[PDB]
Amino acid sequence: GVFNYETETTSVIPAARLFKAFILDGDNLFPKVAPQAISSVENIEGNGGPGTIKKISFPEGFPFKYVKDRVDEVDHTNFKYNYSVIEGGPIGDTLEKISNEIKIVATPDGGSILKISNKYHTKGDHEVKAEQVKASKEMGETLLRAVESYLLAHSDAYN
């Protein structure tokens, strides 16, 4: 079945810049700005558009080693980005896939808001462990703060 988690978080980075950096170039930035959240991101197949498969490896010590994610949709017009966790980590005989949808919206002060949906598809019926969901938000928050700090400090990047 499908468990749907929604949350919002604020960012001090304007929407378009965050989308270009955090979303579209996350695969290159995350290991660079947060080597203690993500050790590496490998493009297995594809250029970054729909269908692209990436292997995200976590640092030694993390609960999970790696996941493979599939890019589902990249919507520059609406700053929407959809991707799915399709293998590794929590994926297995209880969990088919985690489908994620991110939307970045501008705020009048020049920051942004990230509206996030995480849709866990279980095979089960095992229920999705709350520890696992809380861990997903904590990681998302960690990556965002690290990417924010590096966009604030490198003004010529992603403009």
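Using Swiss-Prot numbers, chain A covers 2-160, in order.
For all residues, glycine too, the Cβ spot is worked out from N, Cα and C.
In sequence order, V42 make up the list of same-chain residues 6 or more apart from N29 (mutagenesis position) whose Cβ falls under 8 Å from its Cβ. Swiss-Prot documents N29 to T as a published mutagenesis change and attaches the note Slightly reduced interaction with BV16; when associated with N-33.
In this structure, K33 (mutagenesis position) is part of a helix by DSSP. Sequence-distant contacts (6 or more apart, same chain, Cβ under 8 Å) of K33 (mutagenesis position) comprise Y151. Looking at Swiss-Prot, you'll find the mutagenesis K33 to N noted as follows: Slightly reduced interaction with BV16; when associated with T-29.
What Swiss-Prot notes for the published mutagenesis of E46 to S is this: Strongly reduced interaction with BV16, hypoallergenic. Cβ contacts within 10 Å of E46 (mutagenesis position), excluding its own Cβ and spanning all protein chains shown: 9.
DSSP assigns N48 (mutagenesis position) to coil, not to a helix or a strand. Under its mutagenesis entries, Swiss-Prot includes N48 to S with the note: Slightly reduced interaction with BV16.
Take the CB of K55 (brassinolide binding site) and look out to 10 A: across all protein chains shown you find 19 other CB atoms. Sequence annotations record features per position, and here Swiss-Prot assigns brassinolide binding site to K55, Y82, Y84, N101 based on similarity to another entry.
For the mutagenesis of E61 to S, Swiss-Prot gives this note: Slightly reduced interaction with BV16. The structure shown keeps the original residue. All protein chains included, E61 (mutagenesis position) registers 7 other Cβ atoms within 10 Å of its own Cβ.
Long-range Cβ proximity for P109 (mutagenesis position), meaning a same-chain Cβ under 8 A and a gap of 6 or more residues, is found for none. The mutagenesis experiment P109 to G is recorded by Swiss-Prot, whose note states: Slightly reduced interaction with BV16.
Between the farthest pair of Cα atoms in the brassinolide binding residues (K55, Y82, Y84, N101), the distance is 15 Å.
A sphere of 10 angstroms centred on the C-beta of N48 (mutagenesis position) encloses 9 other C-beta atoms. Within 8 Å of the centroid defined by the CB atoms of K55, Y82, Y84, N101, the record's brassinolide site, lie the Cβ atoms of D70, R71, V72, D73, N83, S85, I103, excluding the listed residues themselves.
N101 (brassinolide binding site): 19 other CB atoms within 10 A of its CB, across all protein chains.
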